[PDB]
Amino acid sequence: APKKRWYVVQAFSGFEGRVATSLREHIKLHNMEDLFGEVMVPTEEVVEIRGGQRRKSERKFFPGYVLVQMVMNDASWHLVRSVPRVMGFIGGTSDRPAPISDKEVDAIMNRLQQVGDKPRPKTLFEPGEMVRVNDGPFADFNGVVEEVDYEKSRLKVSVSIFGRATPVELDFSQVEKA
Amino acid sequence: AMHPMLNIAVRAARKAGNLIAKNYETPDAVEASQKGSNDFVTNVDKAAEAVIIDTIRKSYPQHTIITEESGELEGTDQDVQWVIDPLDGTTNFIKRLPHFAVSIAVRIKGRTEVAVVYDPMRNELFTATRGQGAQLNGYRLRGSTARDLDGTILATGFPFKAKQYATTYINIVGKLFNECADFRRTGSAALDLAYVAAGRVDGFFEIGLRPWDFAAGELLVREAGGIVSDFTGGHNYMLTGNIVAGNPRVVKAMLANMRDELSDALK
Amino acid sequence: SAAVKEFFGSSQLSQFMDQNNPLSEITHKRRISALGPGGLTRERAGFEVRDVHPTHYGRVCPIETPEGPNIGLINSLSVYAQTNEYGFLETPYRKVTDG
RNA sequence: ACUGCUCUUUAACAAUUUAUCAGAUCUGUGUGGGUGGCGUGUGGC
DNA sequence: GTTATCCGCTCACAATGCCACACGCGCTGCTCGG
DNA sequence: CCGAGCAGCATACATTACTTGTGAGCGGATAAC
Ligand SMILES: [Mg+2]
């Protein structure tokens, strides 16, 4: 029972998804829907719904690479390499590939599961950094993030109100640089 | 901008130093007790350490803390450490000698990232963050641009806890007095390191220093053009506690001069 | 467009016309070079190539050539000279019968 | 329909152990400050 | 067989000085943008 | 919905291209004990 161990191929700058599409099309060409079973390009989503970039942004686990679930045969080797725009394999010595190990496989699988379950706003704030305020009521203020929050997502922030410092609950959208 | 953890650390050090100054003008409130060799430790140490720990936990309830008194308080996390000395030169604060400082540095993955020392008597605030440098009250710090062991000033410390090396130490100093101009001795490792990074003294060296007595100054002298090492050119100074520091030329000259006078126990 | 325009505009061969004199214009239009893509360069030219070959008679002028680092590389095509159907340099000649 | 039935007359304090006799200066805006890097080609000598 | 010996194989590394003139100098489909 | 910036892309490939002359390190054949 030789399982189709996963493998990785080095794509170009920003053609990974297109490379995967064309690879599936080459599969449908050569009918190798068995050997080239799975092909995956992971991603992430940072959701900052205000302040320029609006409502979402797409990242990648690791750019330039594409993941496949091929097998090891010289024919399939070329069939992977005989696609529009890919560099060689990424693994052992060239012409003798090596598989991404099953431990790393399940690791990246869990990462993919976590990023697919919860679309979560990244580009967070770290406790103790100064920052301006783009809020209406508190326009052109600046204070230090006294305590950060993620699910509540409302940035307990100390700032000079009536003299002494006071903590406020200015939400993410009302937070400027850093 | 300003490094976040650096801002928290400098606020905490400011509060601790204000408490220090408050305890200073009252030669009555200090109620010390002897713990080591020819030095006390005061209640003020405990008060300042408490203030620092509390201010840190306010904005960081999980970071690991390190202190001469509380040893190592392992927070729920163990990659972000805060090495703290609420007082460097407690001997001086006993005699109310106005030369001491509070010291706070942060280690990430074992690498010191931010560091501050604070002299409340002159209101001097040596800050330093990795990859951005060291500042004295808003001025950059480049260390003494001296290029040789001539005319230099050498800050040092006498090992009042490990006086066995004294003789050897003496010889070292003696040898150094053949070339250097003058020495300096303030009984405050952190402020010695700062002055080195401040370009006020052109080199510092000490035999057997405590880990939390340089972990803040060492980043200062690093990002102020200077380098640090042990007495044999290696990086084990964090364990041996044997420190030399200063601009590369003077450090190289000192090491070349001391290669012989030193003892095999130290190397 | 990119290929054809980068060729006609920025070529090792194409260059602004030597248009300061009618004779200069002509001799720069009917000028034969040995450099360029697929052609040798002045560094690796070799003292052998530059010299006129006894077959240059009538097919390429032997007297006009820029003096200096590229002698014999740049050549002026003869007056009556004319390219062949394949691309060689055919020269006219008067047919002589028996006598 | 069916727990609830006065508790009795506005805050309840910190500073605190040598040492004391209280024990010279409110001026400016004189002055300057406010194309090029590389590559290639072409020629010339 | 091995140990030192030698001979062809492949790669690094140099190509006068100036002057003048000319020309050009990423991009591109993904990304930030309304 | 296309205009205005960007991030890492031999354009993906077969690009590519005779001698240049010289030294120098190197790997496969070679003489000897
Ligand atoms: Mg201490």
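Numbers here mean position along the shown chain, with the first residue as 1.
So how was this one determined? The header says electron microscopy, 3.8 Å.
Placed from the backbone N, Cα and C atoms, the Cβ positions cover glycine too.
What Swiss-Prot says about this protein:
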BINDING   B:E68, B:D85, B:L87  Mg(2+) binding site
BINDING   B:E68, B:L87, B:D88, B:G89, B:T90, B:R184, B:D213  substrate binding site
MUTAGEN   B:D88 to N (Swiss-Prot position 87)  Loss of IMPase activity, still complements dnaB121 helicase mutation
MUTAGEN   B:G174 to V (Swiss-Prot position 173)  No growth at 30 degrees Celsius, IMPase activity not inhibited by RNA polymerase (RNAP)
MUTAGEN   B:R184 to A (Swiss-Prot position 183)  Some growth at 30 degrees Celsius, greater IMPase activity, partially inhibited by RNAP
MUTAGEN   B:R185 to A (Swiss-Prot position 184)  Grows at 30 degrees Celsius, makes more dimer, partially inhibited by RNAP, crystallizes
MUTAGEN   B:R185 to I (Swiss-Prot position 184)  No growth at 30 degrees Celsius, IMPase activity not inhibited by RNAP
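A separation of roughly 14 Å, to the nearest angstrom, links the Cα atoms of B:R184 (mutagenesis position) and B:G174 (mutagenesis position). Here B:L87 (Mg(2+) binding site) is compared against the recorded positions B:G174, B:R185, B:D213, and the shortest C-alpha distance is to B:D213.
Neighbours of the Mg(2+) site: apart from B:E68, B:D85, B:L87, residues of the same chain with C-beta atoms within 8 angstroms of the site's C-beta centroid are B:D45, B:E49, B:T67, B:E69, B:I84, B:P86, B:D88, B:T90, B:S103, B:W212, B:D213. For B:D88 (mutagenesis position), the nearest neighbour among the listed recorded positions (B:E68, B:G174, B:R185, B:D213), judged by C-alpha distance, is B:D213. Cα separation, B:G89 (substrate binding site) to B:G174 (mutagenesis position), rounded: 25 Å. A gap of 14 Å separates the Cα atoms of B:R185 (mutagenesis position) and B:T90 (substrate binding site). Annotation note: B:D88 (mutagenesis position) sits in a strand segment as assigned by DSSP. In terms of local Cβ density within 10 Å, B:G89 ranks first among the recorded positions B:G89, B:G174. In this structure, B:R184 (mutagenesis position) is part of a beta strand by DSSP.
For B:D85 (Mg(2+) binding site), the same-chain residues lying six or more positions away in sequence with a CB closer than 8 A to its CB are B:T67, B:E68, B:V102, B:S103, B:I104, B:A190, B:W212, B:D213, B:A216. Between the mutagenesis positions B:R184, B:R185, the minimum number of other C-beta atoms within 10 Å of a residue's C-beta occurs at B:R185. Checked against ligand 1, the recorded positions B:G89, B:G174, B:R184, B:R185 give no residue with a Cβ under 6 Å from it.
Looking only at other Cβ atoms within 10 Å, the busiest spot among the recorded positions B:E68, B:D88 turns out to be B:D88. Long-range Cβ proximity for B:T90 (substrate binding site), meaning a same-chain Cβ under 8 A and a gap of 6 or more residues, is found for B:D39, B:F40, B:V41, B:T42, B:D45, B:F100. Take the CB of B:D213 (substrate binding site) and look out to 10 A: across all protein chains shown you find 24 other CB atoms.
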